[PDB]
Amino acid sequence: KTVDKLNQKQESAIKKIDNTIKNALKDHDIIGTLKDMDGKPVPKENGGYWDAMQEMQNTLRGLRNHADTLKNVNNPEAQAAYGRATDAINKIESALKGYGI
Amino acid sequence: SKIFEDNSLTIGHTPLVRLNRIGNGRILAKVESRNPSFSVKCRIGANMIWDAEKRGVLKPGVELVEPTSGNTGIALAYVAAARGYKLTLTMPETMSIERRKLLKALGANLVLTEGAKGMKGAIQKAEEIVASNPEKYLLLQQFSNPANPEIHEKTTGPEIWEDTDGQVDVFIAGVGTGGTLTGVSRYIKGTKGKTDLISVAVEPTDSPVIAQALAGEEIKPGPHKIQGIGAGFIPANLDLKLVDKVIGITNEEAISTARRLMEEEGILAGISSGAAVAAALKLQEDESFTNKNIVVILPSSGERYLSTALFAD
Amino acid sequence: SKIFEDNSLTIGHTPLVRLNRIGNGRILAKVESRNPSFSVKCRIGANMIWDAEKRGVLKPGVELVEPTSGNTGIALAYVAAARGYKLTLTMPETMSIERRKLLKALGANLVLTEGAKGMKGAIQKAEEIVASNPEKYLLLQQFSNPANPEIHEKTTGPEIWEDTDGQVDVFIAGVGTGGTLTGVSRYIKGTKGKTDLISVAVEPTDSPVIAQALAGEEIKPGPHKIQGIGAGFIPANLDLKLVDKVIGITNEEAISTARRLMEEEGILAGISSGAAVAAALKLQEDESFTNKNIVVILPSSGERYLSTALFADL
RNA sequence: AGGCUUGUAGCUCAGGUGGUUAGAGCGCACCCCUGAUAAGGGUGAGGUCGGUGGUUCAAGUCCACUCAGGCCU
Ligand SMILES: [Mg+2]
Ligand SMILES: [Mg+2]
């Protein structure tokens, strides 16, 4: 079996997956997304309201772009980063599926 | 001579109101907030407990468990209070104190699950509550129970057929559980025999899973503000062979159409109601639907959602 | 084949539900929360506008003014939005943000008075607005307009009589304006000719105005919590000839009976609904009412009273 | 003169057998996020792949000649 070596595209995808999980897959962001879906959002420090729902849509679209960058690769570290991105997407979707009904 | 024995038996017979200033005067709105807990869910929270009584599984001594964070909890709460049963609703910690006061003052036992896990944390807590003693608890499973579409096959379908006098040509309803659309579509198209009905599903543009299911694409949801619809999957109550069209609605035009419906029609409406009416509007922008009688479902009232972002200032 | 033309025509036909775990099984609830703005006032806010259309005083080009913020204001808001007229509601500025959001969402114009005077300031400001340009504004005057008992004579009375099949014996109604009690007592005693009906009136014990008026005393009202009833005076719309009894209900009995009604019958109720069911229970302590059909009006739900003292179990 | 070796986004650069047209880091415009900065994500503008031909079903990649720059000369 011929294992490959990564491009700069796949290494960029892996670094994006890791930073997105570290900075945007927190518990506070899932709390904020569920607060945005049922109306009442979390306010500013000076007047107004935060927007966690647009941030979570950005997070999902990023993790899907970097997951479908990494399907048919044969490097094991690329497969582990694909597994981490798939697990974060499943965490978000399992937090959101069936909510509000 | 009609004295209802309890408040669970008072469901249905909602008005079908012509919308005069939204559209061309041929959008007809079935106001489903004229129910004893003021939602479309009062039909299914009555019929699931009636079906559980008829199939012999709900006895004196059997409690009811359901994971819900919407109007099904309020429906199951009033029917469990009216028919003398007990209820434990599992739900995340994120939801408000007003919904908890309404559900606790109506008789339920709230189990608040961890908010980062969210909805499957509520579902798993309901499942271990049931599996601790399976002959004592009962799980209703609103996304798979056929009482959920047969109440719409046996109540609201005949109401639309007898209010329109059979002249319904386009039926438009949002899909949260899919029971309303499949019940009405099954009664009009199969039972009574009008195969020319165009059944249109309303969906969020931020989670368009019915369109991805019809096209063949991967089912891939997201977050949205149109609460009531957009489950994130295709539930077993939804039957895609009855769906002839799907329309995606953004959050802002849903909110603006709800505010239009309140300010110009006098109908208290939620975001899903405005989404369904906006789907009727951007279907009437096509020329072939100019002189079609369009029946649209308005599930809830906006007073239920009064502290939310539907009311700006 | 009934397609309604607007949401104001969908009033009435509210169900009559038997109470099983409160009383002996002969208390019959008329749940008026299943109206298009979820109150008893939906009938009168539609009928006063219909009557002003039929009298010719509500021309195209005429704005409506009414000094209220309660259920009547929401009723006038949805009827003026459904039929296409302008409403100006005058209310004191101590009113909640959420009720003002509900009234602005229905397209009403909210003119706010000061919190020192309150309702008298709201009435005086409404009179000054109508006295500014009288050919454009119009007071509806819920406390003295005969459309208010006219709608309960033409709708509510026939509903109670056709649902009980002529077996009503006692009719409990809380008196805020005295319209539903006058209308139903005028349909059953007058038209159908049943003088045996016992029409009782619910008022607070902190403001026992109807008892002081029937006993020939001086009217001295008081502050109370049962909102919807207890206006502080005898309106021009309550006729005292049709009131047989007056039952005073305290605030705690109303809160506890409304909570009891919600958690034992599944009927979402407010403080006046609990006051009326508490009066029915206080009347079933006597031995002569143990086998009489009791019809009781439940005028509002617990959605509106969600930030009040009714929901204090956390 | 000969033998070699470079040229790809605004700059520095990878590109595995000829296969998404074309990618990364920094730089630019807009949105969320950090009170703010750093850290971090999304969308986009931006590419005669030095030039001319040939081969192939298909050329940034393989050849032939030129333009400009680096080594022994
Ligand atoms: Mg965060
Ligand atoms: Mg360069």
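Residues 3142-3242, in that order, are what chain A shows, numbered as in Swiss-Prot.
Heads up, the Cβ atoms here are built off N, Cα and C, so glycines get one too.
Sequence annotations record features per position, and here Swiss-Prot assigns active site to A:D3170 (among others) based on a curator's inference. In the three-state DSSP reading, A:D3170 (mutagenesis position) counts as helix.
The active site annotation in Swiss-Prot covers A:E3196 (among others). Under the three-state DSSP scheme, A:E3196 (mutagenesis position) falls in the helix class. Sequence-distant contacts of A:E3196 (mutagenesis position), defined as residues of its own chain at least six apart whose C-beta falls under 8 angstroms from its C-beta, comprise A:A3165, A:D3170, A:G3173, A:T3174.
Among the sequence features in Swiss-Prot, the mutagenesis site A:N3164 to A is noted as follows: Wild-type growth inhibition activity in vivo. In the structure as shown, the Cβ atom of A:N3164 (mutagenesis position) sits within 10 Å of 10 other Cβ atoms. Under the three-state DSSP scheme, A:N3164 (mutagenesis position) falls in the helix class.
What Swiss-Prot says about the mutagenesis result for A:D3170 to A is this: Loss of growth inhibition activity in vivo, loss of tRNase activity even in presence of CysK.
Secondary structure from DSSP puts A:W3191 (mutagenesis position) in coil. Under its mutagenesis entries, Swiss-Prot includes A:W3191 to A with the note: Loss of growth inhibition activity in vivo, significant loss of tRNase activity even in presence of CysK.
The mutagenesis experiment A:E3196 to A is recorded by Swiss-Prot, whose note states: Loss of growth inhibition activity in vivo, loss of tRNase activity even in presence of CysK.
Around A:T3200 (mutagenesis position), the same-chain residues six or more apart in sequence whose CB sits under 8 Å from its CB are A:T3161, A:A3165, A:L3166, A:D3170, A:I3233, listed in sequence order. Record note (Swiss-Prot), mutagenesis A:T3200 to A: Wild-type growth inhibition activity in vivo. The unchanged residue is displayed.
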Close to ligand 1, in the sense of Cβ under 6 Å, among A:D3170, A:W3191, A:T3200 as mutagenesis positions, are A:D3170
Between A:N3164 (mutagenesis position) and A:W3191 (mutagenesis position), find the distance joining the two CA atoms and give it rounded to the nearest Å.
17
Close in space, distant in sequence - A:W3191 (mutagenesis position), Cβ under 8 Å, 6 or more apart
A:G3173, A:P3182, A:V3183, A:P3184, A:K3185
